[PDB]
Every structure is written in structure tokens, then in C-alpha cells.
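Down below is the structure, laid out as C-alpha cells.
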There are 4 protein chains.
Amino acid sequence: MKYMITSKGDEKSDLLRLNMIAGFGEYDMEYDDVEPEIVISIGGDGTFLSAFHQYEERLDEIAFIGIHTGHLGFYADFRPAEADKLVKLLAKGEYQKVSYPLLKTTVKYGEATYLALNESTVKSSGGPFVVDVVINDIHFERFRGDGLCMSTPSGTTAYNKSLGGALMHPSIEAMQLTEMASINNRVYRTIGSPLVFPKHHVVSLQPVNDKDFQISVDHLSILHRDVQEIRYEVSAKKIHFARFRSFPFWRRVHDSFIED
Amino acid sequence: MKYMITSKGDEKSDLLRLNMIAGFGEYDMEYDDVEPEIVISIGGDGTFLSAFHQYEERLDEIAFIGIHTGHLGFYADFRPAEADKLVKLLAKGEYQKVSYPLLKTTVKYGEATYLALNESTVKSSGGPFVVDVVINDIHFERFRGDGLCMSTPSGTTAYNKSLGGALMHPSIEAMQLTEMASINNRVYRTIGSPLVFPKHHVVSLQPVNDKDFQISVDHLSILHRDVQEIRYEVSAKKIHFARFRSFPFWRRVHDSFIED
Amino acid sequence: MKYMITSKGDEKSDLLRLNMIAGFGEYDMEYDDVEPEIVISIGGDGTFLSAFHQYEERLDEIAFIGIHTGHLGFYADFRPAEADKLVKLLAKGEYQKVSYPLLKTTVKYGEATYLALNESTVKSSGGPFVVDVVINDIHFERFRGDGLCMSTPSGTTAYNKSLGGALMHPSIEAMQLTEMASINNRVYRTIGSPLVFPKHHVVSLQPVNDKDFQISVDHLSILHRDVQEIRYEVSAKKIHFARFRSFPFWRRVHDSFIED
Amino acid sequence: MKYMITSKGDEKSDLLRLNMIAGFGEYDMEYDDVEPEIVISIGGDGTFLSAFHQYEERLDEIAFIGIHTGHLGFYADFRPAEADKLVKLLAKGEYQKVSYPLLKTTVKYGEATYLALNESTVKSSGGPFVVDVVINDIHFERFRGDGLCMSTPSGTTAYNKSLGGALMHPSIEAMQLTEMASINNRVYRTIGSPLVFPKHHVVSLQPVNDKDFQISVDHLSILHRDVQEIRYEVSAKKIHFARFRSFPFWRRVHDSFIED
Ligand SMILES: NC(=O)c1ccc[n+]([C@@H]2O[C@H](COP(=O)([O-])OP(=O)(O)OC[C@H]3O[C@@H](n4cnc5c(N)ncnc54)[C@H](OP(=O)(O)O)[C@@H]3O)[C@@H](O)[C@H]2O)c1
Ligand SMILES: NC(=O)c1ccc[n+]([C@@H]2O[C@H](COP(=O)([O-])OP(=O)(O)OC[C@H]3O[C@@H](n4cnc5c(N)ncnc54)[C@H](OP(=O)(O)O)[C@@H]3O)[C@@H](O)[C@H]2O)c1
Ligand SMILES: NC(=O)c1ccc[n+]([C@@H]2O[C@H](COP(=O)([O-])OP(=O)(O)OC[C@H]3O[C@@H](n4cnc5c(N)ncnc54)[C@H](OP(=O)(O)O)[C@@H]3O)[C@@H](O)[C@H]2O)c1
Ligand SMILES: NC(=O)c1ccc[n+]([C@@H]2O[C@H](COP(=O)([O-])OP(=O)(O)OC[C@H]3O[C@@H](n4cnc5c(N)ncnc54)[C@H](OP(=O)(O)O)[C@@H]3O)[C@@H](O)[C@H]2O)c1
Ligand SMILES: [Mn+2]
Ligand SMILES: [Mn+2]
Ligand SMILES: [Mn+2]
Ligand SMILES: [Mn+2]
């Protein structure tokens, strides 16, 4: 099988990467960073997201694995001392594949599309943020605030969590929308609660006055000018994970927020 | 088709009920309150929940319809002035059926089972509330607080909403757990975020010291003594709704919280 | 100086109490549990609150000291290994006094008054909770929910904190009101935010339908029937603390919630 | 008395301004926009804040009055139809003065000072926001998130409110700090609760890595580069309000968020 390794670029990660490559040479496994089937990320969650966006054109051909040399390592399944055992099990093909939903963002002018593994958010180019929120072509609310966040299931432990969103098991094919500091008074009104949307629903944001927005997708943040629409839907594409040990989502959540 | 009507018992509701019965007599529709196929509720959401728990043994044989003479009327599809048109459309059979998920609660001693349309909650019999939260047999957290709430999708606009939970579209077969005033300090720790569980997962609450709990199911509240386990799962049973007009969940939410 | 010691009644606390009494005998200090000037509490925060309510008639004649053999120990200034040094410093009179504000609750029928060191809360006798909230004789809101909490400054780290309230430095002579799961929809509306009231303001709760309420004051909880009014104001009375080492409130907060 | 009027610049406001000037000519009142004693603002709250920052060097020489031709008008005491009666009462000197606390922000490099009527906030220049929070020279927490907000009492109905802060009566000489989307996980920890600081306390923010910050003061937002410290304290200076009718803060709050 062809494989690649992405390193956080610190010393431990580079060297762990050199050892694993050397380990893989002992199994006739071709390192190919153009068309791999297995992508290993050595670092934290930012390094893993970078690895994901490097290969966003080949998502179904690839299965990902993270190694935790970072701080939190939510998407990681392995600590550095397991790295040698990873090489072995991965070479003999003893793993099963797990798929998590992804988020499609579309931006139109007067079209760009993006895939997010954690979330996509929207803020103004500076100055007040005001958008209308249209759900399946019904006008739902006019949002005044700092911004909005739309999150995948596995993204709900991330920025979504800090905004009061719910944590969502990734077997549920959904996306979740949360507010950033909404204004609510006599004249302005938002739902307040996060909203959880099923696979077949479309949430569109439409400008009211200013048409420039700071749009983010995972760690990337781009300015879009003269925007007509930002459309959110659950993607048809999925990320595949290589699992060698049963490591349930809720245990992952527990270890990351409660203890160990 | 056999049918029954439940009234809030105020004057408008009783009289609207008398008129509809008289209307139904003109179509050879048998009023039967033992084995109806259609149950009409005239009142608010409490009246509708009562109607639901009256027939919890016959859920798949029945389709429900609510008429709003109450205050909020979330589960209502009709205002009183449409009542005459309801009789007609229902008699000629021009409706489609919509199904929403339900919540199964099981309580064990040393077993009682209940079905909830909004939610089931747990509090202490007075004195401190402390439980361990076990998800799919993995121990997730020890909860110290006032109580916990587990909510259906259509229940998320209800008590769940007031506790900071997310609103959840009812096409998603899930249940959602939210905290009531959790204690978080140097020594005590909860997740904080609401949790959204898929159909196949089991959440069990297990006592730590006191074993008496105030358990609620929709409007009903019962004391249980010497409790060993409270087990939550998404039910295999569903509630069926008779729909004559397309009335999407998110429009229902909008009309109930934003305007009109 | 006359003194008393209250023990949590576990083995460590009783024995630490016996040693300190024996230590105090070496200084001609009269143990008097009727009219002490110094009250030492050995246990956690519940033990300290009990000690406070034991002497609520003699608040300005007494200065309190807590010793932490409990779990959190927010009101504690000493760990058990410092107990011997406490005896000494307290006998030679090398301490300064610190005063924190208290909360006055008045309940009227058709009058009972209470002093709270943490907070006083109000819930229904079971069934729905609905009250009007009158501030300085202006009608402010009608509250529908689970209950309300009114907290002293030093109480804001306690139940208030779990309800989203702000932490408040005790040099500020104020009381703070927070909601328990308020209902907010098209027809029902509360402020949502906690409210912070100055010394000279009066907040009165007035029943709407049910007139029986579960009223709490610190760890005590009493049923009141046929209630006409619950009136909250910042008390004229203060609790005095004996301080031997500078131990600022914000450091106390840090040690209790962030680390150490 | 010398006086000036600031207009929102829409048609109603300009014309209401022309009429009031003409009204004031009938009383020998000198319009002076250099050294007035009375500053009238015609518009919404943004127009009023602009009026405040225009005269921040002469705060004790001036008393402010707002006229509501905007949308919310929190700082307004008058609607346009009262404008004629305002001219009269203000000319005959029948008013009393009300003073609200202000917030001092100091920024140091390797000093700029600002006065805020609502709040001052801090965010990064793009990229992650990380600061240490030092209270009275004790290190309290390391904040990771989107930013922080420090608010006056009368500012607590504003941005503070949208971030979950408490509303604070302006007789309390305090400032309140609230988080913008803090990150809390196994490794990162913030207090979460808002913090309310008394007049004599100093809160200093100190950079950890990036030293460029987007700092706001009311409607103004400035980039500061190579920042060493951001220091918050309750100002010695106060804003004076001209009151002709008793209009209590809590009634103002009620009218702005509950109804009318
Ligand atoms: N106010 C906020 O909470 C906020 C603001 C902006 C971005 N973010 C998150 O930061 C992500 C990307 O930034 P970055 O990781 O490259 O730098 P970063 O600023 O260090 O990310 C912040 C933290 O989020 C963690 N994280 C990332 N994905 C997660 C997930 N699915 N579940 C739980 N935690 C997760 C990171 O873990 P590691 O320790 O392994 O790096 C890190 O601890 C965004 O996708 C976004 O979700 C959060
Ligand atoms: N702190 C809280 O928020 C709280 C506490 C206890 C119970 N509840 C809710 O009250 C329900 C049953 O009580 P009740 O209706 O008989 O008396 P209730 O006290 O009047 O119910 C409270 C309000 O919830 C509304 N409601 C019920 N189901 C809803 C839903 N699926 N979505 C949105 N709103 C909904 C009711 O609407 P109507 O105006 O049509 O009656 C009423 O406005 C419980 O199942 C529970 O969800 C809420
Ligand atoms: N949902 C909630 O958060 C909730 C519900 C009811 C009561 N309470 C609190 O419990 C207090 C009395 O109960 P209890 O202590 O006898 O039994 P408790 O149930 O053990 O008290 C709960 C926790 O609050 C802590 N606590 C008490 N006063 C505090 C303060 N000023 N600041 C920070 N933490 C404080 C206690 O500390 P220790 O470990 O030292 O005992 C304990 O960790 C009430 O006054 C009330 O504030 C909280
Ligand atoms: N996410 C947020 O909530 C957020 C973000 C940035 C700024 N702000 C607020 O906006 C203020 C300045 O902006 P702006 O007014 O010029 O434009 P703005 O964006 O229109 O201000 C937002 C709203 O805040 C209201 N407001 C201002 N001061 C208030 C107060 N003391 N109490 C209650 N509401 C108040 C404004 O009232 P009017 O209708 O009369 O204009 C407006 O409704 C800032 O000082 C800041 O407090 C809020
Ligand atoms: Mn990272
Ligand atoms: Mn009801
Ligand atoms: Mn205790
Ligand atoms: Mn404005």
C-alpha cells in the first residue's frame, strides 16, 4: 500500500517520522505523497487537519491515522510509544475503517466550495455582522451578533463546544449551528439555542447590508468580497479512519475533557 | 374510521369538541374512545401530552392531531377557526402520516418502563443529587447537580431548550442529555455540554449514595425508591401525526420562538 | 477570649478538635459554646454554614475561622497541619477582622426573616413555578421556570456559579439574582441575565397562582404555605472573619476552580 | 448655559436639532460646541457614545441628555415628541444630575489611556488569542479563546449581556469581565463565570506569544502592536446625566428587553 507521513515539524515528530519510514521499508511499503492510501499525521489536531486538507480531492481513496505528539490530540488514536506496533499492524492489514460525516460550504458571488472536518464559521470584515438565516428556503431569523459556526459531528468537541453547542455522536449524519454573542433585545431576536440539521437540509446565509465576510474552514480563514450566499449542507463525502483498537467516541470525549 | 377527542375542559374547547363531533356524525364516523385510529386534542401542549399517554399502548394504530386553544400550542397544527375544514379533510382521507422518535426509560429495583414524547428527567428526593453516568457500559462521568434531562427530538423545544440544549430536527433518531445546574470545581467535573445519542446507544444512570429519585415523564412525576438503574434509549416505537398541510419543523420553531 | 469548636464529626475532625482544645487549655482560654467570641469550624463548607447558623443571633460579637478537613473548603483558611500554629496566633491576638455582606430574606403570610451566607432560593411545592418579580415597587418581569436564586457576594462561587451567575468580590455590598431554567418563548419572557442589586434596593417575589413554595437558606430548606411575599435585601448585618494571613478572595477563587 | 447638539444625521434628527436650536434661541442660551455644559445627542446609542467621546476631556463640566430617534436607545431619556418640553425644562434649570462609573484602559509598549462608557474588549490580530490574566499582581488564569470583554455598570446591558454577563446597577462602582468562547479541555482551563471587580482592583492582561491585539473602546477599534500590558481599572472620572424625570435603571432595562 502507498503511504505518506505528515509531521508537526518539531524534533520528536520528525524523528518519529524517520523511524516509522525506516520501519515501513522493512515491509515493502511504498512511500508516495501523491496518491497514498494511508496518511499518518504526527502532531496535534492542527497537524491532522492540515493532513486532511492536503488530500481533500482523494478522500475515499485514503484512510487516516493520527499520532499524538501535540497537546490535546482529539483526532489521535496513538501515543508515540505505540508507533512501532502501528507500523506492524498497518503492514499486515489488520484494521477496520470508520467514516465520519463532513460539511460542505458553498460561497457565491456576482461559486467556491469547501469541505470542513471540524466546522466553517462566518464573521464580518470588521464592523457589524448581520445576516438572514434561510432554512430550506424558509426565512428563519435575522442574525445580529459576532458571527455563526456550523460544525460536523466530530467538530462538536471543538469551536462548537466553546460556544455552548451540544456534542454529537458521529454516527449521526448532521451539522450543527451555534451563535457567537447574539444581540437580543426589544427589537432584535434570535433563536439562541444551537440547531441540529439532518443530512437533507440546506441552511443559507444571506447578507443584509455589508457584503464582505471573514469565512473560515477548519484552520483556514479567507476574506470573501461581494458575497451573495453562503450555503451549508452535510457533504456527500466522508473521511475514513483506520481503527486497530476499539476507541469509542464517548471514551475519546471523556479522555479529552473529564480525565486521562 | 374510529376517532376520539380530548378537551382541555374549558368552555371554548368543550364547545369546539361538541361541534366537531356533530360535524363527524354527518360522515358516518364512529366516535370510539377505546380503539380509535385518530385522536384529536383540543387545548395546549399539556392536553396533547395527556392525549398521548392515554393511548400509549396503541401508538402505531393511531394518528394524532392537535387544535390550539391553549397558549403556546407547539404540537398543534390547527387554530379553532380551521376546525370545520379539519372535519372535512379528515373524513375524505386526504392526509399523510409523519412519525417522530420517542424515548424509552427503564427503572430497575431490587423493572418499570415508560415512553416519553418530550423528555424524562431525574432529580433527588430532596437532598443532594449524585449519579454516575455510564454510556454503553463505559463510565463517563459522576454527575453532581440538581438533576438531568433526556429529551426526544420534538422535546428539544421544551424543557431541554430552557437548560441550554440544542434544537434537533425530528428526522434524526436521537435523544439528548442536558444538565441541571452542575457543580464544577477543583474536585468535581462534568462535561457541561449537552450530549446527543444515536438510536443504538444506551445511557444508564447509577446511584452513588441516596437511592430515591424524583423521576418525570412528560407531565407525570413519580417517586421511585431503592433504585438500581435508570436506563435511557431511543424507543423502537414512534408517534404518528396526521398532516394535511406541509408545516415544517423549523417553521413551527420559528412561529413559536421568533414571531407569529 | 471565649471560644467554641464545631466538628464535622468524622474521626480526623473530632481528634483535631480534641488537640486544639487541649492546646487552648495551655493559654487560659475559656471554651464557651453559649457566648463565644471566636468560633472555629473543622470540616468542609457545610460544617462552616452550620456553625454560622448556630450563632446567627450574635454575629457582631463573633469572628469565624474554618479548618479544611472536607473536600472543597471554600470558606476555609487553614489545613489541618496548621492547626497548632492557629492556636498560638489566636491566643496572642495577632489577627485582623474581615467582614462580608449577608442576605436578608423576609417571608410574609396571612413574617419570618432569615439571614443567608451563601444564598436563598425559591422553588414551587411541586408543579409549575410562576412569580412576579417586583424591584423597588416597579413590576419587572413574570418568571416562569424551575426557581430563582439570590446570592451574597461570597455565595457567588456556590449555587449561583452553577446557574451561570457572575463571581462578585465581597467588598461590594450587593446581592445577585439568577434564574433556574426559565421558560422563554413567543408568550413568556424573562431577562435571562443575572441581576446584581445594590445595598439599598428591594426585590420582592409575589405569587401568581400556587402560593406554596420550597424556600431554602444555605443548607436549610423549609416549606412555606399561603405565602404573600418573599422580600430580598442586602442585610445590615455582616459576618466577621479572623485573618492571620493575607488570603485574597481572587486567590481563594483561583485555588478552588483553576488549580491548587 | 452653553450647549451643543449632536445629530445622527438622518432627516428627522437634523430637523429635530434645528427646531431645538431655534427653541433655545428664545431663552438666550449660547450654542457653543467647544466648551458646552450640556450636550444633547439625537439618534441611537451609537450617536450618544460618539457624543461622549467627543468631550472626554471635559466630563465633569458637562451633563448629557439623549433623544431617541434610533432603534433601541438605551441611553435615551426622551422621545422626539418631548423635545419641546425638554428645551423648556432645561432652560429654567429644573433637573438633577446622575453620575455613572467609567472604565479606564491603559495599554503599554516598548502608554495609551482610554475611557469607556460601555466596555473595552481585546481580541487577537487574527490567529489564536492567549493571554495571562493577572489580578492585583496575582496570576489568576491563562485565557485561550476569541477574546475578553471588560464592561462598566451601564455597559452590562450591551456587549457584556450578549456574552452571558450579569446586569449591574450603576450605583455600584465596578467593572465586569466576561469571556468570548473560552477553550476548556483536559489541558486548558478558565474560570468561565464573569468576574465583577471593585473600584480599587487592577486587572492586567499580559501576552503569551503574539503581541499584537485588536483593542476596542465603545465603537472605536484600534490595532496595537508590540503590546506589553493592558490594564483595566474603574476610572476616577464619571459621566453626568441630566435627569428631569425619575427613570430608574431597572425600568430602563425592563423597557429595553421585556416590553415597551
Ligand atoms: N474559541 C475556540 O474555541 C476556537 C477558536 C478558533 C478555532 N478553534 C478550533 O481550532 C481548530 C483548528 O485550530 P488548530 O487546532 O489548528 O489550532 P488551535 O488554536 O490550537 O486549536 C484549539 C484547540 O482545539 C483543539 N481541537 C481541534 N479539533 C478538535 C476537535 N475535533 N475536538 C476537540 N478539540 C479539537 C486543538 O487541539 P490540539 O491541542 O491537538 O491542537 C486545540 O486544543 C478549529 O477547527 C477550531 O475548531 C477553536
Ligand atoms: N423549566 C422548564 O422549562 C420546564 C419545567 C417543567 C416542564 N417543562 C415542560 O413542560 C412539559 C409538560 O408540561 P405542561 O405542558 O403540561 O405544562 P406547562 O408548565 O405549561 O408547560 C410549559 C410550557 O412548555 C410548552 N411545551 C410543552 N411541550 C413543548 C414542546 N415539545 N416544545 C415547545 N414547548 C413545549 C407548553 O406549551 P403550552 O403553552 O401549549 O402549554 C408550556 O408553554 C414538560 O414535558 C416539559 O417539557 C418545562
Ligand atoms: N446545583 C448546585 O450547585 C447546588 C445545589 C444546592 C446547593 N448548593 C450549594 O450547597 C451549599 C450548601 O450545601 P452543603 O455545602 O452543605 O453540601 P454540598 O452539597 O456538598 O455543597 C455543594 C458544594 O458547594 C460547595 N460550597 C459551599 N459554599 C460555597 C462557596 N461559598 N463557594 C464555593 N463553593 C461552595 C461545597 O463545598 P465543600 O466541599 O467544602 O462541602 C460543596 O463542594 C448551598 O449554600 C449552596 O450554595 C449548590
Ligand atoms: N455581539 C454584541 O452584542 C456586540 C458586538 C459589538 C458591539 N456591541 C455593542 O455595540 C456598542 C457600540 O456599537 P453601536 O451602538 O455604535 O452600533 P450597534 O452595532 O448598532 O450597537 C449594537 C446594539 O447595542 C445597543 N447598545 C449600545 N449601548 C448599549 C447599552 N449601554 N445597553 C444596551 N444596549 C446598548 C445599540 O443600541 P441602538 O439601537 O440605540 O443603536 C444596538 O442596539 C458597543 O459599545 C458594544 O457594547 C455589541
Ligand atoms: Mn492545535
Ligand atoms: Mn401547558
Ligand atoms: Mn459540603
Ligand atoms: Mn447603534
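Residue numbering for chain D follows Swiss-Prot, covering 1-110, 115-264 in order.
The backbone N, Cα and C atoms fix where each Cβ goes, and this holds for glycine too.
According to Swiss-Prot:
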type: MUTAGEN; residues: D:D45 to N; note: Only minor changes in the structure and a 10-fold decrease in the kinase activity
type: BINDING; residues: D:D45, D:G46, D:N122, D:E123, D:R148, D:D150, D:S158, D:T161, D:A162, D:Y163, D:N164, D:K165, D:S166, D:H223; note: NAD(+) binding site
type: ACT_SITE; residues: D:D45; note: active site, proton acceptor
type: MUTAGEN; residues: D:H223 to E; note: Twice less active than the wild-type. Its activity toward DTA is increased 2-fold
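Swiss-Prot feature annotations superimposed on the structure.
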| residue | record | Cβ neighbours (10 Å) |
| --- | --- | --- |
| D:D45 | mutagenesis position | 23 |
| D:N122 | NAD(+) binding site | 25 |
| D:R148 | NAD(+) binding site | 21 |
| D:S158 | NAD(+) binding site | 23 |
| D:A162 | NAD(+) binding site | 23 |
| D:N164 | NAD(+) binding site | 29 |
| D:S166 | NAD(+) binding site | 22 |
| D:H223 | mutagenesis position | 13 |
Once you note that 4 residues are missing between D:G110 and D:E115, how far is one Cα from the other in Å?
9
Taking ligand 8 as the reference and 6 angstroms as the Cβ limit (strictly under), which recorded positions among D:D45, D:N122, D:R148, D:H223 are close?
D:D45
Chain A proximity: which recorded positions among D:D45, D:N122, D:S158, D:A162, D:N164, D:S166 have CB distances under 8 Å? Answer 'none' if there are none.
D:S166
Based on DSSP, name the secondary structure state of D:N164 (NAD(+) binding site): helix, strand or coil.
helix
Let me know the DSSP-derived helix, strand or coil state of D:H223 (mutagenesis position), please.
coil
Taking the recorded positions D:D45, D:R148, D:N164, which residues show a Cβ-atom distance to ligand 4 below 6 Å?
D:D45
Which secondary structure state does DSSP assign to D:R148 (NAD(+) binding site), in the simple three-class scheme?
strand
